[PDB]
Amino acid sequence: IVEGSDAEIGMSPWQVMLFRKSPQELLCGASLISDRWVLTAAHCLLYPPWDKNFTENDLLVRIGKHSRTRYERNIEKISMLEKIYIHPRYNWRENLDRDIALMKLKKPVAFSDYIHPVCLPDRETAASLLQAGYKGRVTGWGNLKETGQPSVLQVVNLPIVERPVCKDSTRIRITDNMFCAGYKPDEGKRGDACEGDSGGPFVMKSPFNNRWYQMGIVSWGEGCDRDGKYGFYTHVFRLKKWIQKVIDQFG
Amino acid sequence: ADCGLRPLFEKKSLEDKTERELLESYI
Amino acid sequence: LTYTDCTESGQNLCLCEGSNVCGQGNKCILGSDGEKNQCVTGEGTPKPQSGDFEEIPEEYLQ
Ligand code: NA
Ligand code: NI
């Protein structure tokens with residue numbers, strides 16, 4: 001997270017850290033969406049250009065964390081995975097379209113002060129909240145700058161950018177399964193997700209029922225926090241039908 | 001049931017330090 | 001996934017011309033000093049992905 005601040009304890013209790021078993025290292029962010037399901041970006045699990053193709057046995061999720069590096073005994077919960085599901089139309093070859101995956105935990109987790117699920121939007125929530133200029137929040141233990149790492153979870157609030165401005169910002173082909181966020185060059189505020197924040201949640205708080213909803217997944221960017229450039233997020237609501245059918249069939 | 005309500009914040013009627021920036025953007 | 005600056009000629013999946021990714025089917029020809037990079041058709045190799053961590057209990061490792 002570039003130009004963010006330390007998270008308050010418990011401010012993102014759905015934040016998950018994807019963690020490699022051997023070597024032991026951070027791989028990506030993710031989110032807790034129920035007692036047994038974690039949501040992340042497909043490119044965190046499957047990315048052929050880097051010979052990345054993780055199986056359930058390669059990975060752990062860590063939930064309830066604040067420190068990036070400490071083992072937070074009796075606070076964090078470390079879970080193995082039963083199964084990984086990647087969107088069947090995930091497009092790694094061109095633009096990361098449908099950059100979404102689900103991971104099912106071996107056993108359901110108990111919630112705690114530090115561990116609790118985020119909501120997924122429905123039609124009504126997406127329509128109300130997904131508009132240019134409305135701010136959401138991104139969290140993660142990624143790089144503090146493009147070219148370094150935080151001791152504790154970082155947080156930054158970023159505004160949604162209008163779809164034409166997102167498109168003009170890049171020569172990569174943008175689809176309706178993506179949205180972008182970040183401040184304009186004139187706006188006197190900056191901030192972005194960066195390497196290691198990928199897969200993590202972009203969330204917004206409903207003014208109607210005080211609940212947090214995950215509207216996006218940190219997906220991709222050209223650099224981190226560059227003027228005229230914007231972060232891209234997977235559009236969760238657009239892909240919600242796939243999410244629902246995986247959980248209904250395999251849950 | 002109570003997805004999206006944080007045990008240390010909304011469940012205790014406590015706001016985090018920057019939440020109001022988000023809500024202010026929705027006006 | 002953050003694309004970052006290409007660091008040698010022949011790489012792709014990296015920022016070649018300004019803040020633009022040089023994609024699959026192309027490769028970046030790095031400029032020397034005072035020269036600009038170029039993204040040209042070719043067989044690129046992806047730029048290699050870019051702690052610290054306290055050891056976790058063995059039980060989580062199998
Ligand atoms: Na920017
Ligand atoms: Ni609860």
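Residue positions begin at 1 at the first shown residue.
Each Cβ is built from the backbone N, Cα and C atoms, and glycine gets one as well.
Over in Swiss-Prot, the protein carries these features:
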- C:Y3 to A: Strongly decreased affinity for thrombin (MUTAGEN)
- C:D5 to A or E: Decreased affinity for thrombin (MUTAGEN)
- C:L15 to A: Strongly decreased affinity for thrombin (MUTAGEN)
- C:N20 to A: Decreased affinity for thrombin (MUTAGEN)
- C:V21 to A: Slightly decreased affinity for thrombin (MUTAGEN)
- C:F53 to I, L, T or V (Swiss-Prot position 56): Strongly decreased affinity for thrombin (MUTAGEN)
- C:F53 to Y (Swiss-Prot position 56): No effect (MUTAGEN)
- C:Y60 to F (Swiss-Prot position 63): No effect (MUTAGEN)
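Projection of Swiss-Prot feature records onto the structure.
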residue: C:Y3; record: mutagenesis position; contacts (Cβ under 8 Å, 6+ apart): C:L13, C:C14, C:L15, C:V21
residue: C:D5; record: mutagenesis position; contacts (Cβ under 8 Å, 6+ apart): C:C14, C:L15
residue: C:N20; record: mutagenesis position; contacts (Cβ under 8 Å, 6+ apart): C:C39
residue: C:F53; record: mutagenesis position; contacts (Cβ under 8 Å, 6+ apart): none
residue: C:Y60; record: mutagenesis position; contacts (Cβ under 8 Å, 6+ apart): none
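Look at C:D5 (mutagenesis position): DSSP puts it in a strand. With every protein chain in view, the residue among the mutagenesis positions C:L15, C:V21 whose Cβ has the most Cβ partners within 10 Å turns out to be C:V21.
When secondary structure is read from DSSP and collapsed to three states, C:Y60 (mutagenesis position) falls in the helix class.
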